[PDB]
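Visitor: First the structure, which I've put down as structure tokens, then a few questions once you've had a look.
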Amino acid sequence: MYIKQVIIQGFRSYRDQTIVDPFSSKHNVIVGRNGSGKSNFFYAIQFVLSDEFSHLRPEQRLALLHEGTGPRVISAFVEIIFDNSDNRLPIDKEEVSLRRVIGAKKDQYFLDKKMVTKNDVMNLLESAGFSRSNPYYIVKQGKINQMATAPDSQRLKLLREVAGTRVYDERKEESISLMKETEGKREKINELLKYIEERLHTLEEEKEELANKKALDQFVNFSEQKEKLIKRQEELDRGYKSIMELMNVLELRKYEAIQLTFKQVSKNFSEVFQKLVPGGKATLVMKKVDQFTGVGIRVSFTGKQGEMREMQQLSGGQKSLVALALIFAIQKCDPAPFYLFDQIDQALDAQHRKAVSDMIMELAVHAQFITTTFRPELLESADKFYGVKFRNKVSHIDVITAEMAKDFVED
Amino acid sequence: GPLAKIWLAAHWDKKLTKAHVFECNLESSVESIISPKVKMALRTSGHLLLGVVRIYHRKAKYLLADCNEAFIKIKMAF
Ligand SMILES: Nc1ncnc2c1ncn2[C@@H]1O[C@H](COP(=O)(O)OP(=O)(O)OP(O)(O)=S)[C@@H](O)[C@H]1O
Ligand SMILES: [Mg+2]
């Protein structure tokens, strides 16, 4: 499912209610001046979906209401509307309407106009393929900087997070708790099937010495109903032993998780790079919990020679590109339905700007993108175009033609 | 496949009916998590592991309900 439409009212630079024209299912690109309201829009989406913003302090409540001239608002909302024309959202509508409203001492979701709990939402989303474990459906230049400069250690702190080796344990515990809560029922069950078993056994000897009454008539029914339960307990007693085979095999595979996601992401890494920088050669190096101390990068833009450079010896935008390659290789290892990009080409020239725009034209066939740029290359790969103006203390976002967007980033 | 049901059981579990809980084979739902055709992130193997255990819980949840009516029905006529 993708993002069909968004509605904002009272949220940051968006005082009056704004209703964005419905998105392309592929590459949407937003353009605007400084302080215009691009990154504010992306924050509104995040206010609804992103797991961090689920539990808000009382001051972040205030730093979201439009603060300005007029009657300083006391509640703001955002509504996302998902195109469910793939039924990835477990719901029998073609459109799902999820919205969140907030004030001071007030925070409530609304699934298709009925209230729900914050936990309800995070489960509805997880089952559409949209992890709360996944931070990469949204990339700001904050993260591309932070990732190009980052040391070899911080990048290993990133595989341990991608292997999911921590959420697995979070679930694996949620599982063993039920498993025991259920194993309680089984001893209650296995006990009533001992009363019924022996109460039915004497009821049969009573029946035979005749060779009160309404129990004697339908004894064979009690007998027949009982052996049907015995069948069901033997189902449990057998699925239990089965769940144990499973739990056993997963703990074996958690201890192969980190070494595993490394090889995949290393392979994906070199793939993404060799088509961003056709001719190039890049690779991840595991280096000395475990004896793993870091994950470093070895890039050779220059064809592939004895001009490999460890990554901090790369140029400044060369580090930007490689950080972008790594973010691409990781998303391949964990796709999301739609991706938000906030000024990613900001440090790359015009040639690497194209190569990133090209490689997004490829990923657009299979997922939704909404992005913001200042240069005309992420504009050819695009399918719909928006502008953000700031007009009268507030933000306006409207549809522009493709030349309206190029005339804005080339003047 | 069947993993769609287990998946649904782990998160949006209220879309599973008693008939789905009963008809569901835990033994073979496990068989298709352990041997997946598209080997999966450990993060989603644990999502599945939870979906299974939900069903196993809910099976026992019904059996124990049934097993008590069976006890009080015959403890009554007798
Ligand atoms: N709570 C708020 N109430 C009113 N205005 C706000 C609030 N928070 C931020 N702003 C202003 O919203 C305007 C736009 O915010 P942004 O969305 O970050 O614009 P922008 O397009 O990202 O600009 P860039 O990233 O420098 S190109 C800025 O002038 C902010 O000062
Ligand atoms: Mg910004």
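Heads up, chain A uses Swiss-Prot numbers, so what you see runs 1-211, 983-1059, 1090-1212.
Each Cβ is built from the backbone N, Cα and C atoms, and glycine gets one as well.
Take a look at what Swiss-Prot says about it:
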type	residues	note
BINDING	A:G32, A:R33, A:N34, A:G35, A:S36, A:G37, A:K38, A:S39	ATP binding site
MUTAGEN	A:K105 to A	20% loss of sister chromatid cohesion, no effect on cohesin complex assembly; when associated with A-106
MUTAGEN	A:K105 to R	Stabilizes interaction with PDS5A and WAPL; when associated with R-106
MUTAGEN	A:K105 to Q	No effect on sister chromatid cohesion, nor on cohesin complex assembly; when associated with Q-106
MUTAGEN	A:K106 to R	Stabilizes interaction with PDS5A and WAPL; when associated with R-105
MUTAGEN	A:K106 to Q	No effect on sister chromatid cohesion, nor on cohesin complex assembly; when associated with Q-105
MUTAGEN	A:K106 to A	20% loss of sister chromatid cohesion, no effect on cohesin complex assembly; when associated with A-105
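Mind running through what each feature is packed against?
Guide: In three-state terms derived from DSSP, A:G37 (ATP binding site) belongs to neither a helical nor a strand segment and is classed as coil.
Classification of A:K105 (mutagenesis position) by DSSP places it in coil, neither helical nor stranded.
When Cβ atoms from all protein chains are considered, those within 10 Å of A:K105 (mutagenesis position) total 7, not counting its own.
Of all Cβ atoms in the protein chains displayed, 10 besides its own lie within 10 Å of the Cβ of A:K106 (mutagenesis position).
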Visitor: Which recorded positions from the set A:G32, A:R33, A:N34, A:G37, A:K105 come near ligand 2, judged by a Cβ under 6 Å from any of its atoms?
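Guide: Qualifying residues: none.
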Visitor: When you measure from each Cβ to the nearest atom of ligand 1, which of the recorded positions A:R33, A:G37, A:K105, A:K106 fall under 6 angstroms?
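Guide: Once distances to ligand 1 are taken from each Cβ, A:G37 fall under 6 Å.
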Visitor: Any same-chain residues 6+ apart from A:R33 (ATP binding site) with CB under 8 Å of its CB? Would you list them in sequence order, or say none?
Guide: A:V1189, A:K1190, A:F1191
Visitor: Does anything in the same chain, at least 6 positions from A:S36 (ATP binding site), have a Cβ under 8 Å from its Cβ, and if so what?
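Guide: Spatial neighbours, sequence-distant, of A:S36 (ATP binding site): A:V1189, A:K1190, A:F1191, A:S1196.
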Visitor: Hey, what's the Cβ neighbour count for A:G37 (ATP binding site) at 10 Å?
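Guide: The answer is 24 other Cβ atoms.
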